[PDB]
Amino acid sequence: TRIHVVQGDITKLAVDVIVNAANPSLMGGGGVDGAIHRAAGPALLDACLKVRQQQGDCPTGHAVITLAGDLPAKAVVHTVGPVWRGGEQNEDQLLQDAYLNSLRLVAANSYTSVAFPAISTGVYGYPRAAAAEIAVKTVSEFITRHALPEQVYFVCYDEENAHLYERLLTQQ
């Protein structure tokens, strides 16, 4: 009742925090990251510039929170998922870190709802089935011990990911 799967544009979901699967530069790029920057407006990039000035690039697995600009959210958490290189380079744990670190920032900033994209399944090539299992498992275990966020939304652009997620959520 606290976890939901939604097929659509994450930039239009009204929630407290929208998670952005970005690259270490935080300067924005393609895919959902590009869609998020456009919707949020130039204020997003300006906030990311300030972050870079204070902490440099965002390492894989790391997360940082900023304002959301024109997005229908109170904040945007930028995190970097691993690039898939076969599975023998800690990619599984790094993906987990991206989800967990993102959740921690959401809780730490007292937010109630967060929407996640299918991290690393874009151009990073993380195997979809395995990526979804990690995301579902990671989020599930987190909310089981944390009151915040209250609601988590897995926003999938690809029907393939949406089906995988709904199957995993009921397979528990």
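Here chain A follows Swiss-Prot, giving residues 3-174 in order.
Determination method: X-ray crystallography, 2.0 Å.
The backbone N, Cα and C atoms fix where each Cβ goes, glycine too.
What Swiss-Prot lists as active site, proton acceptor is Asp35. Residues near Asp35 (mutagenesis position) in space but far in sequence (CB under 8 A, at least 6 apart, same chain), listed by position: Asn22, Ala23, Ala24, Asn25. Secondary structure at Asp35 (mutagenesis position), as computed by DSSP, is helix.
Positions annotated as substrate binding site by Swiss-Prot: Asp11, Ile12, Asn25, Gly33, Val34, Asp35, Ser122, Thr123, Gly124, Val125, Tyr126. In the three-state DSSP classification, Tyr126 (mutagenesis position) falls within coil. Sequence-distant contacts of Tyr126 (mutagenesis position), defined by Cβ-Cβ distance under 8 angstroms and a gap of at least six in the same chain, are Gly83, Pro84, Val85, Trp86.
As a published mutagenesis entry, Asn25 to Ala appears in Swiss-Prot alongside the note: 5-fold decrease in catalytic efficiency. Loss of activity; when associated with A-35. Following the DSSP three-state reduction, the secondary structure of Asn25 (mutagenesis position) is coil.
Among the sequence features in Swiss-Prot, the mutagenesis site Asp35 to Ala is noted as follows: 41-fold decrease in catalytic efficiency. Loss of activity; when associated with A-25.
Annotation of the published mutagenesis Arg40 to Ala in Swiss-Prot: Causes a 17-fold increase in the dissociation constant of the YmdB-RNase III interaction; the original residue is retained in the structure shown. Annotation for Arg40 (mutagenesis position): spatial neighbours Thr13, criterion Cβ-Cβ under 8 Å with sequence separation of six or more.
Experimental mutagenesis at this site is recorded by Swiss-Prot as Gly124 to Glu, annotated: Abolishes enzyme activity. A sphere of 10 angstroms centred on the C-beta of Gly124 (mutagenesis position) encloses 18 other C-beta atoms.
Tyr126 to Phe appears in Swiss-Prot as a published mutagenesis result, with the remark: No change in activity.
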Densest Cβ neighbourhood among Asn25, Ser122 (recorded positions), 10 Å radius: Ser122
Reduced DSSP assignment, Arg40 (mutagenesis position): helix
Where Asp11 (substrate binding site) falls in three-state DSSP terms: coil
Most distant Cα pair in Å, residues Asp11, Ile12, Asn25, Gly33, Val34, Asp35, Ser122, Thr123, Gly124, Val125, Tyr126 binding substrate: 20
